[PDB]
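K.L.:
Please see the structure below; I have some questions.
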Amino acid sequence: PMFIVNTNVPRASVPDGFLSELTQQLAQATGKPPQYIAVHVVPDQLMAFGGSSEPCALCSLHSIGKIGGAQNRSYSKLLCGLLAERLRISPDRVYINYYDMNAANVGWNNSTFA
Amino acid sequence: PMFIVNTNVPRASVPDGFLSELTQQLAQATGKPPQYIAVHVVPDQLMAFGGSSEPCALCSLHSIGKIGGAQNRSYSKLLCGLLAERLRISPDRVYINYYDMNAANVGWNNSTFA
Amino acid sequence: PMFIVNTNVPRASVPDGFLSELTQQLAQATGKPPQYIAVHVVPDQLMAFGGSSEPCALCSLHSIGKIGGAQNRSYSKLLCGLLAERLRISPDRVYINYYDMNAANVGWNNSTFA
Ligand SMILES: *C(=S)NCCc1ccccc1
Ligand SMILES: *C(=S)NCCc1ccccc1
Ligand SMILES: *C(=S)NCCc1ccccc1
């Protein structure tokens, strides 16, 4: 999978090691090799959540399968837990959109995963 | 719902109250409490629309239901109105991608909305 | 269509003419008028791919139709081609998510494409 975090937390508040840690914990959570996981963090954003500019995040996780009710709950506990621990973001000011991609609709290395 | 605007309009052209205004207008438009609505504006982008770098916007609106033919036309009229009036972007240089998210595919507060 | 590339390549590495070339190549790949094509490049991103911060990209292409097995393979070869030639990113460090949008789910000019 690939995980993207957009947040109003400033760049200086993103701790060294954070992209690595996200890679490792997503690899572990999905039983996927870490060589396939992509991660992306976008700090310093102009965002509001419930009209407030307190720390918040808008995120996405795309996966070819391994998306569903229990699995997404597990992902959210893991990802909100990381965002709370590392970025000081309340889990109730985070949204994560989950996307179950078809292999034919994921481009990589001049072709797709189909 | 959550609304993201990416634009080549500079940060200084985004009016002070703009995130609050989007929050309140989207709350009114969907009959949702404003506490749930997230909004995110990304200015100064390197983008073109039709090959031109005249002001333009690429947007998304994610909602758990309340997405459909008529609802979406209404959203577009509302959101293009605000982008024209506040950011001085022509409606014919705006795209908005609408996503009807399943509740189980939206993470929040260490779980999902399911 | 609309194509978005997020990359850790620095802004100064993105050559003059890159948005123009993407617009032109996407028009040719879909036979669609360039006047409707939108492109967006986001350099200097904090991203990793396979746990490495070597040059990489995460991309999206949204289109109303013209998405499918052979078409997406063709787009990937085109777009990885450009990202390798112009931004010096290895094709195997690019992901492109493809989205076949329903015309009623794309807003434009105060309405939708339905
Ligand atoms: C996790 S195994 N990511 C690699 C495959 C992929 C899946 C969805 C979107 C992009 C890349
Ligand atoms: C509007 S009520 N937003 C909160 C629920 C939601 C829907 C789609 C994506 C993120 C959050
Ligand atoms: C290509 S012809 N783009 C214009 C129509 C479109 C399709 C998907 C998303 C946004 C805009």
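Here chain B follows Swiss-Prot for its numbers: 2-115, in order, are the residues you see.
Method on record in the header is X-ray crystallography, 1.5 Å.
Using N, Cα and C of the backbone, Cβ positions are placed for all residues, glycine too.
Feature table excerpt (Swiss-Prot):
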| type | residues | note |
| --- | --- | --- |
| ACT_SITE | B:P2 | active site, proton acceptor |
| BINDING | B:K33, B:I65, B:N98 | substrate binding site |
| MUTAGEN | B:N111 to C | Causes formation of interchain disulfide bonds with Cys-81 from another subunit |
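Let's see these features in context: how buried, what's close, how far.
P.N.:
In sequence order, B:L27, B:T31, B:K33, B:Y37, B:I38, B:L62, B:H63, B:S64, B:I65, B:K67 make up the list of same-chain residues 6 or more apart from B:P2 (active site, proton acceptor) whose Cβ falls under 8 Å from its Cβ.
Listed in sequence order, B:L59, B:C60, B:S61, B:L62 are the same-chain residues at least 6 apart in sequence whose CB falls under 8 Å from the CB of B:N98 (substrate binding site).
Sequence-distant neighbours of B:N111 (mutagenesis position) (same chain, 6+ apart, CB under 8 A from its CB) do not exist here. When secondary structure is read from DSSP and collapsed to three states, B:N111 (mutagenesis position) falls in the coil class.
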K.L.:
May I ask you to report the DSSP-based helix, strand or coil state of B:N98 (substrate binding site)?
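P.N.:
Note: B:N98 (substrate binding site) is in a strand by DSSP.
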K.L.:
When each of the recorded positions B:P2, B:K33, B:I65, B:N98, B:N111 is checked against chain A, which show a C-beta distance below 8 angstroms?
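P.N.:
Answer, by Cβ distance to chain A: B:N111.
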K.L.:
Using a 10 Å radius around each Cβ and counting other Cβ atoms from all shown chains, which of the binding-site residues B:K33, B:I65 yields the largest count?
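P.N.:
Buried the deepest by this measure is B:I65.
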K.L.:
Roughly how wide, in whole Å, is the group B:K33, B:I65, B:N98 that binds substrate, by largest Cα to Cα distance?
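P.N.:
Across B:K33, B:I65, B:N98, the two farthest Cα atoms sit 20 Å apart.
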